[PDB]
Amino acid sequence: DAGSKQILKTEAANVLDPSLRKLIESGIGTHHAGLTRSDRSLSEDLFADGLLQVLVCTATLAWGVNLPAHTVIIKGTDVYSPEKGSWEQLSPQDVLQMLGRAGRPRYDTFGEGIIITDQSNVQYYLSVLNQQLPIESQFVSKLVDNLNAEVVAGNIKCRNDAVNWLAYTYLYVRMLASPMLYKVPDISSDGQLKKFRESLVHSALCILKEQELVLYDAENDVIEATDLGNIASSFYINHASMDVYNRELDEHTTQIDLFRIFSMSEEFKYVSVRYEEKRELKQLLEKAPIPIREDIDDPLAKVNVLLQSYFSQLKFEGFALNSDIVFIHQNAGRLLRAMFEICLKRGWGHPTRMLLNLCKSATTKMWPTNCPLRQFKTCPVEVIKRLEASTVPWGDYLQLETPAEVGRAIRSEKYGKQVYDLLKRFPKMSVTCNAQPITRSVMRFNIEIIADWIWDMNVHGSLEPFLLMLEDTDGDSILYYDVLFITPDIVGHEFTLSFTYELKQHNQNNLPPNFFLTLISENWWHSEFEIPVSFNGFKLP
Amino acid sequence: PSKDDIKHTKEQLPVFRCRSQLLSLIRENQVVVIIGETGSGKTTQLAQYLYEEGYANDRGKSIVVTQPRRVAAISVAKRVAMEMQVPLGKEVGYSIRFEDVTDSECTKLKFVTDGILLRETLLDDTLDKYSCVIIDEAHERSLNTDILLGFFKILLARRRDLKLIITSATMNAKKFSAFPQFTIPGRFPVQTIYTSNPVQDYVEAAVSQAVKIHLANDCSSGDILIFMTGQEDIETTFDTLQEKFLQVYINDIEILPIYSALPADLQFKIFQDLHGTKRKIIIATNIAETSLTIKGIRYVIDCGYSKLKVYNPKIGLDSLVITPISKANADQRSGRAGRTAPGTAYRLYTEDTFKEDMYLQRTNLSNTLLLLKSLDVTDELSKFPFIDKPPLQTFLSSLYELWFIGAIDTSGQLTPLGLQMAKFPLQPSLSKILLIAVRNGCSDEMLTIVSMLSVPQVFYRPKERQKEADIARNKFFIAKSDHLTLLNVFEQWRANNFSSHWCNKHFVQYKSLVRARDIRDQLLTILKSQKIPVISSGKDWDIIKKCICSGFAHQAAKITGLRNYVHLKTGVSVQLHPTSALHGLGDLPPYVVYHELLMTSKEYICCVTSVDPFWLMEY
Amino acid sequence: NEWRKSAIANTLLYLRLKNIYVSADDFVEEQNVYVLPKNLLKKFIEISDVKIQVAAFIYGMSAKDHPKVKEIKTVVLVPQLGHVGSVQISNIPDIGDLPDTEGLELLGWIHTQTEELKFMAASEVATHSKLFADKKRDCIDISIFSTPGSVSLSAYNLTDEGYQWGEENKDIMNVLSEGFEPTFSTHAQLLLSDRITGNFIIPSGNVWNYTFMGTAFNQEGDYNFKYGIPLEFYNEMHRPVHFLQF
């Protein structure tokens, strides 16, 4: 009481905010993420210094920190898999990570590890901590996805390349050695499993061909790489998910549909709407900004409403569901991108344009219909609210080239000088484009571009990339595209682009009035700049 | 507990059913447009909801105000303080001519007259720190209301971060669209009659008597609320009614007159409850038209007339003129009836009913042009997307008036004089004279006189009382000048502060002295904010009264015998107003300047001040 | 959320364009023929609502071959506030200062509706007079009857009685129906063609649909315009408010 208490109770007060403090006064801490960075560092350091007798942890401590104790107790080993949409037992590596905390090597004579679980599990965790749970290959489960990626890397053209590859897998070393486990037909006939390999490869390839990730001729024996398989590999997408994206994505695919297609992804197969959370979920499904055609019975409605929530950063009470949603954003990014990639390849102007936003929306954790002053981390919270409610066009604020003027529109003086500086750091382009008919069928387009922002390294990074499309008059058909990467040495100075595009027969006979040429920031909201490309006086040769 | 009871109460009012839809719409839009029944809560509760949904998710706000009339500002400020369980200068506070009870800076909500916020727009051409104005009684088409639209439309095109609100119970939806609406369903009902022969001379005292006998054959307990046009027809009708009662017939009825000029205690007696079987029978002007909730009123009437004030530009002639009301005035009047029980209204509405004919909402545009060109809304006035500005004729009077004043240059662009004047909550003629009064070093007496030629009447005149009492006339002392009666009254009043008693003892109207004080100290504070030298300093009463000639500057008079006049705008024949100090004598300088020219049964000239030939000749 | 149901509906609005019907009568070479590029129709429906009216101006010009064949070149979509059975439209846009606008005539307006008629209705006539009464009298009206399954186009002129009657009606109520005549309007010759492609001109702010912003709708607004691809009716930008709840 004499030694600790003044040294504890000094330290207990200073940085402690929550209910954590009434615990720390008692010498027991808590430690999880989503807890103040200073607050968890106190916990670590007080426990380290003998003052806390008991730190109660989420699992992160086990990978993150180096904070040992003599004793480590796992309470319970029940964990929630959002992937599997279900509760489950601690994995072995988690338990072994956790138990690596037990026993201070320098100080303690020994260490103690206590697992607490249902009797059913005890046998299992015994095996884990006592060198008796075997390490076995799951390579078949992901075989189709992983084969495709080597097919896409062009190291497989014929299925002998495939059965050689498989020889460098763990599966293979492990099949030779316990063929009964891996359900080999007959090792003695198959030798080093040459027919087995070939057979796996076959079945794999056929399901791939079935889904248009590859081109396969069994008879001939030629493996070939599709553009769609090439997306699946590059963006690390499940073959099944590429299938859904294949069938469902359309020239007439719509925002409301995208959310559905997104939610159809294999990655979210197990997501289920559990009875308890359903009441809360219904509350959100009826305040949903983008219509949901699907029922609240349907799993798809959950994934959809969850993703719409992440875009609006909705506060969630249930732990179950909050884990679920997290699982969604960490995949949302690269799925929505795979979706975008397909639509761009296929030419569909309008869904491509929309997907690009969803991608932005999932980076920036916000919706399109928000002025991007909110996108600068370095803006105050009140100032944007006054620029959103007013209704003045976003671009309207950008036009003013005077630091006083920008401040008058805000209606604040000191925020008006700092926001002027921010404004100048918002990306913008100038585009001009004339066209030159090379032949009747072939038109060359000559573009001149200036990039107009002032570079800041914290706000822009090493580069800001920019999608350039030339699209038909309807604005539905992407005729050319290319991505421009602007860098600090590029801004301010003019450059030129040229490209050819071959007019369709229709347009060859009657030139349309114009095409469009558009530049969109991959990263920065409402930095799109498009101009009409006239064919007014033109004679095609 | 008292505040949690106030909460419970609030959560029964009709507008509470919409509070989240409302709050979303405001947050999402520069502009809004509440529409909702008379008593529904729109006043009391909208700015509560805005303040609250800062204060309850860690934020702060500001705000501003609900409606046009002094009595509404003060009264529904004092209400909303009670519905917060706070004293007025915490989150309450008002600001009116001659009276102010400021709020703290920060959270806090700011209940003002229209004209006062116009004056405050001089120190902020941006009206900033103010998150959220409100809108109150928008359908009272007063020149200040219509000016403050023009300025707010332009502000919201500059400063999206700002929020408006709009608000009435009686308002053209189509007109609002032209200039998100939110409809608030629910109150009591008000059953409305229409007289059924030409209402041609509309204190048909026959119609009045017979209606009050009918609404006394129905044994329905409640108070009546007639609406009349001014003190003349209030005093004739009330007196006539009393005479008829003696002839046809207190221990059944009490008549009560309600006009801006009556003693403040008599005004407060409208809202008080009469003995046992005594029905209370208000005879009021448009000061009871809007916002109020006279508990007890079941049974309106409505003579369908008001007291307008009517410039002509080409000859520079003002005139009071009895005019048909507008459908919006009719609707507001009727709304006084079904706030606390079911009511009736009795629209004495046939001829100029033609109700169809009755204009939905007529006013000189010059002040509103200055706001359109001081927010830089800068195309031009006549391509402002009004509503109205209505007639092109009145537009070109206002542009020519600003041009001749040197508020506008050769290009139609504001001068520094014009910018300053657009920030003063005055007439621009009065703003010009105020700047001449700040040079001279006479600003403070000019400020009193400009405020006084923008305020309710200052003397109290009993019922039929044909003139001032000779105490009130011996507030001018020597100088035949209404303007110096009203100064000597204001000096003396500002000392007393036992000032209900001082007012009583000198027959002066307490809330006109307070309004005039407040107007004077606002116009001084806006002066100082626009970087000016005040003072007062020598034979200033002479330089000052001279300056009055340039602030009301076609308003010059002759005197051609007892109570007979002669406007120096070609020789027309007028009468000194029976309220004036100069309502009888031979005096010393036959030239007067006046504040108003007022059509009645003759033309009459109002607040006068005798002014020497040199004063008329060089301002 | 009446709109949610309509918004979902509008996704299939592209299917209505497998059934395109055009009102036809005896060809008269004495009077004009209006040619509406098929692509413009397809798009204009694609961005329309199933219940609420949606409208635009049409600008075009005569060919040399026949001075009476008016090809429609551009559809100008402008700030407006739709309703069932009527629509409030802003004034004729200033597009003078845009490129390729050399010698376009304003030919009239085009709009959706949910009541198939053979004549211009009473909200039509009110609005047609409001827009064109004092400005350009020969401006046609192309009425599109859009319904599940199909779209049906119908072109009208308005007689001076029509205009006058429309001038008399500043406002239209559900019930009043006073003085109206089906003979106010006359069949105008419309041909849909797929061999010319027209384009759009949209407000510079990009939003044309001020339903959820009905306070900010300026019905005599001086607005800016550009060539561009028009937004859908329930496009997120036409709904700032719904993203506030979330």
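In chain A, numbers come from Swiss-Prot; the residues present are 774-1314, in order.
Header entry for method reads electron microscopy, 10.0 Å.
Here the Cβ of each residue, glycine as well, is placed from N, Cα and C on the backbone.
Under mutagenesis, Swiss-Prot gives A:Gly858 to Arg with this note: Reduces spliceosomal pre-mRNA splicing. Close to A:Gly858 (mutagenesis position) in the fold, though at least 6 residues off in sequence, lie A:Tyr1043, A:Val1044, A:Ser1045, A:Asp1097, each with a CB less than 8 Å from its CB.
Secondary structure at A:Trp938 (mutagenesis position), as computed by DSSP, is helix. A:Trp938 (mutagenesis position) counts 18 other C-beta atoms within 10 Å of its own C-beta, drawing on all protein chains shown. Swiss-Prot gives this note for the published mutagenesis A:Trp938 to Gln: Strongly reduced unwinding of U4/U6 snRNA.
Residues annotated as domain 'SEC63 1' in Swiss-Prot: A:998-1308.
Annotation for A:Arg1107 (mutagenesis position): same-chain Cβ neighbours under 8 Å, separated by at least 6 residues, are A:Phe1008, A:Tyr1009, A:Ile1010. A:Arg1107 to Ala appears in Swiss-Prot as a mutagenesis experiment; the accompanying note says: Reduced ATP-dependent RNA helicase activity.
A:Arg1110 (mutagenesis position) falls within a helix when secondary structure is assigned with DSSP. Listed in Swiss-Prot as a mutagenesis experiment, A:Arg1110 to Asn is described as follows: Abolishes unwinding of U4/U6 snRNA.
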Check: When you measure from the Cβ of A:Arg1110 (mutagenesis position), how many other Cβ atoms are you left with inside 10 Å?
Finding: 19
Next item on the list: Between the Cα atoms of A:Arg1110 (mutagenesis position) and A:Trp938 (mutagenesis position), find the distance and write it as a whole number of Å.
Entry: 29
Note to self: Considering only CB atoms and a limit under 8 Å, which mutagenesis positions from A:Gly858, A:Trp938, A:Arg1107, A:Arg1110 lie near chain B?
What the structure shows: none
